[PDB]
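A short write-up of the structure that comes next.
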Amino acid sequence: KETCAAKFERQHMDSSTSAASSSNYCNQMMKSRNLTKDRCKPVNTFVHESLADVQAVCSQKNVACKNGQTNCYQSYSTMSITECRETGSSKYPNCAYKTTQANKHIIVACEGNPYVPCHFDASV
């Protein structure tokens, strides 16, 4: 059902806010974006930029992905992002997360036509 493009937007885009509003941001968004439905996804980043800005990264600095594929791209600019990581304690179905807000470059893996992000590899 979901295009890798649309799944990326669900998992990784949050243009609704400029930054995490509280230390509960991740608890709340991991839940609302359906990333805790069946298990607690351990690590996930949200990007607070326009979709056009984040899709444009697919034409920026080509770098290898963590898995050694070559379709990753690092943003030329830093971007406002929230990094979510599950706490050591967390046990499903009660998923708990630490929220960290930062301005960093993102690295995404891109696919499709239009060529757009389908996976979030890392922030730098």
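To match Swiss-Prot, the residue numbers of chain A are left as they are there, and the shown ones run 27-150.
According to its header, this structure was worked out by X-ray crystallography, 1.5 Å.
Keep in mind that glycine also has a Cβ here, set from the backbone N, Cα and C atoms.
Database features, via Swiss-Prot:
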type	residues	note
ACT_SITE	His38	active site, proton acceptor
ACT_SITE	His145	active site, proton donor
BINDING	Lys33, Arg36, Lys67, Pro68, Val69, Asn70, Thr71, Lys92, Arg111	substrate binding site
MUTAGEN	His38 to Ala	Loss of activity
MUTAGEN	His145 to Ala	Loss of activity
>> Through the lens of DSSP with three states only, how would you label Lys33 (substrate binding site)?
In response: helix
> How big is the gap, in Å, between the Cα of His145 (mutagenesis position) and that of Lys67 (substrate binding site), rounded to a whole number?
Replying inline: 14
>> So if I draw a 10 Å sphere around the Cβ of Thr71 (substrate binding site), how many other Cβ atoms end up inside it?
In response: 21
> If you measure from the Cα of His38 (mutagenesis position), which of the binding-site residues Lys67, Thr71, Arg111 is the nearest?
Replying inline: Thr71
> Any idea which of the recorded positions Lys33, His38, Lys67, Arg111, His145 has the thinnest Cβ neighbourhood at 10 Å?
Replying inline: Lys33
> According to DSSP, which kind of secondary structure is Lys67 (substrate binding site) found in, if we only use helix, strand and coil?
Replying inline: coil
> What is the maximum Cα to Cα distance, in Å and rounded to a whole number, among the residues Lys33, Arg36, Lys67, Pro68, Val69, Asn70, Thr71, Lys92, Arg111 annotated as binding substrate?
Replying inline: 22
> Once near-sequence residues are set aside, which residues in the chain of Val69 (substrate binding site), 6 or more away, have Cβ atoms under 8 Å from its Cβ?
Replying inline: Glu109, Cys110, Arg111, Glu112
> If you run the three-state DSSP split on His38 (mutagenesis position), which class comes out?
Replying inline: helix
